[PDB]
Amino acid sequence: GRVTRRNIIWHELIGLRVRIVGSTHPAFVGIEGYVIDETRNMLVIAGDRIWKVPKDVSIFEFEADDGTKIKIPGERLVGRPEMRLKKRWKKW
């Protein structure tokens, strides 16, 4: 949906288009498609093939509904989707 570099931390990822722009393994850079599932440590991407990729060693580029491109290390998205959503709540 309407994701930004700031809220992507808690925002759901399923349904967003994504591109692996970096990785500890060069063979996987270039994988693109829509996120069809997310677990604590993985992202399931549906491209030409269905890929299950680890968040910790990948750099993602997500596309927001308005076309905006968002690049963020996958390590920052580690954690179950429901758990990440708790980060939306701020305690000052």
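We're sticking with Swiss-Prot numbering for chain A, so the shown stretch reads 36-127, in order.
From the backbone N, Cα and C atoms, a Cβ is placed for every residue, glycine too.
A 10 Å cutoff on Cβ-Cβ distances gives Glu47 (mutagenesis position) a total of 15 other Cβ atoms nearby, all chains included. In Swiss-Prot, a mutagenesis experiment is listed as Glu47 to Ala, annotated with the note Fully reconstitutes RNase P activity.
According to Swiss-Prot, the mutagenesis experiment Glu73 to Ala carries the following note: 40% reconstituted RNase P activity. Cβ contacts within 10 Å of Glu73 (mutagenesis position), excluding its own Cβ and spanning all protein chains shown: 19.
According to Swiss-Prot, the mutagenesis experiment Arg75 to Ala carries the following note: 40% reconstituted RNase P activity. Under the three-state DSSP scheme, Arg75 (mutagenesis position) falls in the coil class.
While the structure shown retains the original residue, Swiss-Prot records the mutagenesis experiment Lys90 to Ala with this note: 10% reconstituted RNase P activity. In sequence order, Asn76, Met77, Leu78, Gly109, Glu110, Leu112, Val113 are the residues near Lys90 (mutagenesis position), counting only same-chain partners six or more apart with C-beta under 8 A. In the three-state DSSP scheme, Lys90 (mutagenesis position) is classed as coil.
Here Swiss-Prot describes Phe95 to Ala as a published mutagenesis experiment; the accompanying note says: 75% reconstituted RNase P activity. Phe95 (mutagenesis position) falls within a strand segment according to DSSP. Counting only same-chain residues six or more apart in sequence, the Cβ atoms lying under 8 angstroms from the Cβ of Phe95 (mutagenesis position) belong to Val53, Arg54, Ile55, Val56, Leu78, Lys106, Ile107, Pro108, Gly109, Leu112.
Experimental mutagenesis is annotated in Swiss-Prot for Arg115 to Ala, with the remark: 75% reconstituted RNase P activity. Secondary structure at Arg115 (mutagenesis position), as computed by DSSP, is coil. Proximity of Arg115 (mutagenesis position) to non-local residues of its own chain (separation of 6 or more, Cβ distance below 8 Å) is seen for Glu73, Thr74, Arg75, given in sequence order.
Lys121 (mutagenesis position) carries a helical DSSP state (H, G or I). Neighbour density for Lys121 (mutagenesis position): within 10 A of its CB lie 10 other CB atoms from the protein chains shown. Annotation of the published mutagenesis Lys121 to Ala in Swiss-Prot: 90% reconstituted RNase P activity; the original residue is retained in the structure shown.
Cβ neighbour count for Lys122 (mutagenesis position) (all protein chains, 10 Å cutoff from its Cβ): 12. Among the sequence features in Swiss-Prot, the mutagenesis site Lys122 to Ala is noted as follows: Fully reconstitutes RNase P activity.
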Cβ neighbours of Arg75 (mutagenesis position) where a neighbour is any other Cβ within 10 Å: 11
Rounded Cα-Cα span from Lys122 (mutagenesis position) to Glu47 (mutagenesis position), Å: 12
